[PDB]
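**Q** Please see the structure below; I have some questions.
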There are 2 protein chains.
Amino acid sequence: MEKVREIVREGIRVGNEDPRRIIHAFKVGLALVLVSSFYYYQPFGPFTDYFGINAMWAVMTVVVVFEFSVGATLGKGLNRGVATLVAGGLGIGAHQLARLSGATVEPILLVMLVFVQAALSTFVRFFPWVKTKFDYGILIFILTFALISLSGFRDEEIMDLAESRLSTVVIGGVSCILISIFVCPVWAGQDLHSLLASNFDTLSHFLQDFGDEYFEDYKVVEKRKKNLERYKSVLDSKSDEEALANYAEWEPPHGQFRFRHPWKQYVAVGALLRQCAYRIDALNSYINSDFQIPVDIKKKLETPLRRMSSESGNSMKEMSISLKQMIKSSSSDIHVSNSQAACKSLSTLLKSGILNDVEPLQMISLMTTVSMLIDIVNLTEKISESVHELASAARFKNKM
Amino acid sequence: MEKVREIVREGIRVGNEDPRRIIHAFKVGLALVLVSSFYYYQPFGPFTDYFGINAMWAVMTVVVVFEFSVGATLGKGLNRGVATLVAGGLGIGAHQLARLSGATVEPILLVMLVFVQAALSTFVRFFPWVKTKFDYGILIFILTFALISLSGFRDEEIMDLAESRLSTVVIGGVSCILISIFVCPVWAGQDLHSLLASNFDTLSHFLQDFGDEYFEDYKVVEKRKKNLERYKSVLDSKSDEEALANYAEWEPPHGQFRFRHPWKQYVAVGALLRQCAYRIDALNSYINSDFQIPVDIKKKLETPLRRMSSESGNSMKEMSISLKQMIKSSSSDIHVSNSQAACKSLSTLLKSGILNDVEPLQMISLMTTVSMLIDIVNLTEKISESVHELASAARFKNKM
């Protein structure tokens, strides 16, 4: 049980994190049973079934194609479909050519043609473009060509083999797509939105908590995690955005995400958020440092830093709220202009030379924090306007 | 041609970048032909071949298993093997149970058992551990179980189906592994080393070029790229290290990488390098800023910054050189101790209060750069000792 206790604790962890994993776990079985039921009771027309494997290949297709998102299954399905089709055309042709050649030189030319096309496709699988969109496609290309040709089958049982494999791929993939679209869908574009909104939320949290904390047993450790991992989640979430983007470019236009939709913008805004998290990471590194500033000097500058920090955090919150609800807004304008005014005020206060009573090491630490905050304000401005452009160029809801 | 000109330019780009992609492109075809040649001319013993698909499944295995690295193919091959074996045991058993049940309630219990095991395995495919090591394994588990059972085959043609699919998977995978190991190998551990060494190299370059540049039409843009992307390559190279690590934990102990080898250390050193690149990124952001410091004040502090920058860069170069050749060294010691001395010297020079002639905005910029450099020195110390521990705990060549 002790290993079983371990596994059930981790299983229920993954469970309560997200129930859609459970619903999808059932969707797979539902699609499998649906397909096998189609092939047991022929609904209207019994096919050739010349080899007796139609059911085997339909189930192999369904297991291999079905993925989590809706775009993912749509992509694996479309790739598998078109790839098997074209590879079938070429396989039929090449085997006809081989029959044309001779009787003892048939296998040798079959070998030659398989070698050439397999080598060339494998080398195409190292491009960047194909690697991001259609690696499974080129895989099935190689697979199906060598499947059709190099099979030790007579010259007459190929005109049927291709149609068998092709029709099976079609019907299996279509079952997977329809189940995934119309049972309890899991769209990737929506997940990308909520991921973006989670990033913005976490940053706003840190900014407020910083405006509180920079001027103050095991609970220290709880708060340490409450600061560290909260933002660090943004730093290690670049491949996930990049993946949800590739999947989301396949989806069909559902409820609120119209057809021509700008995902590349979502990844660009991702990059900007990543830079803001770099800066925040430096700030946090100072919060948990060893050389520590006397509180009085930081209190000498509490005020403008307070405004800048709090107002940047409010602006991030406004962007998150306006995005997670796909609603259009303009509160970011005032909540960023206030921070600009606070920045110029801070510059003027620095012009007063009030810092002429401090040892320069403390000057190192304090001026570092000042610079980090200033850079964050500027980046928040750019993010604000970029997100504003994104929303406008996507037809968000101007109802407010 | 114009699209073809486009594609040939990109093809030759990917080509000249790395020729091992071409050699591997040929390795795939060589393995395919080898397998089909085995199944055409039975070398010693003709199998049952009761269904006429042994060649089809052998080629499907070879195309699907073969990957770039050596660890990758070894992993996909081992997963496919053990998974098909265990799934075969269960499929045989369950179909016997179904025969035990009845005659018209056979398909229903078959359905039930497939549903249960498929659903459970799909839900196991959401763990973290299984997701990093054996996702293909659980995939083939589901695949082969439903393949064996839900196939519309009589109760007597299963004792042969399992052995057919299993022996085919074995022989195909073994051909792929042997070709990939003994033709012109592409190890993943070696790639991880050279990736690490490339990271260290790029950082050293930036440090030297910074010690030159911080105190100075289209050529500005060439140098801008020569600074930006050089280090930015380290920032977006976390998933690649993480992937080469998973692949490298499968490889067999070849020439210089002994059996028990510490890859997790290579990823940890990766994380530390990533932090150093964060700092460097802030430095570069200041280099390309708009508000610009008058040169004279920076010249007031050129000297200790010069030593610190140059010596950290030299220390990084020493680590890279000692690692890329798997040779052991101790030049890092002196080349880091010199930087420590320079840091204390800089602190003392700051104690002279020489900075009492500067407007505090310039103080913001200058103290920011000072702090970045100091933090980089400290991180370089930690990286130095961590890499030193790594080398020692891996038995590097103490010949110098």
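Residue numbering for chain B follows Swiss-Prot; the residues present correspond to positions 1-216, 222-405, in that order.
Structure method, as recorded: electron microscopy, 3.2 Å.
For all residues, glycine too, the Cβ spot is worked out from N, Cα and C.
Quick paste of what Swiss-Prot says about this protein:
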VARIANT   B:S36 to A  In strain: cv. Bay-0, cv. Landsberg erecta
VARIANT   B:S194 to F  In strain: cv. Bay-0
VARIANT   B:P257 to S  In strain: cv. Landsberg erecta
VARIANT   B:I298 to V  In strain: cv. Bay-0, cv. Cvi-0, cv. Landsberg erecta, cv. Nd-0, cv. No-0
VARIANT   B:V375 to I  In strain: cv. Cvi-0
**Q** Out of the variant positions B:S36, B:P257, B:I298, give me the one sitting nearest to B:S194 (variant position) by CA distance.
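**A** With Cα distances computed to B:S194 (variant position), the winner among B:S36, B:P257, B:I298 is B:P257.
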**Q** Report the nearest neighbour of B:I298 (variant position) in space among the variant positions B:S36, B:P257, B:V375, comparing Cα positions.
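**A** It is B:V375, whose Cα lies nearest.
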**Q** Could you tell me, to the nearest whole Å, how far the Cα of B:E216 is from the Cα of B:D222, given 5 unmodelled residues between them?
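**A** Cα to Cα across the gap: 16 Å.
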**Q** Inside 10 Å of the Cβ of B:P257 (variant position), count up the other Cβ atoms and send me the figure.
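**A** Total other Cβ atoms inside 10 Å, all chains included: 12.
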**Q** Rank the variant positions B:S36, B:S194 by how many other Cβ atoms lie within 10 Å of each Cβ and give me the one with the fewest.
**A** B:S194
**Q** Find, for the listed variant positions B:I298, B:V375, the residue with the lowest Cβ contact count at a 10 Å cut-off, counting only other Cβ atoms.
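**A** So among B:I298, B:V375, the variant positions given, the one with the fewest Cβ atoms within 10 Å is B:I298.
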**Q** Which variant positions among B:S36, B:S194, B:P257, B:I298, B:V375 have a Cβ sitting under 8 Å from any chain A Cβ?
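**A** In terms of proximity to chain A, the variant positions that count are B:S36, B:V375, given in sequence order.
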**Q** Is B:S194 (variant position) helix, strand or coil when read with DSSP?
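**A** For B:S194 (variant position) - judged by DSSP and reduced to three states - the answer is helix.
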**Q** Measuring Cα to Cα, how far is B:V375 (variant position) from B:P257 (variant position) in Å?
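**A** Their Cα atoms are separated by 47 Å.
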**Q** In the three-state scheme derived from DSSP, which category covers B:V375 (variant position)?
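**A** Looking at the DSSP assignment, B:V375 (variant position) belongs to a helix.
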**Q** How many Å separate the Cα atoms of B:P257 (variant position) and B:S36 (variant position)?
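**A** Computed Cα spacing between B:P257 (variant position) and B:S36 (variant position) is 27 Å.
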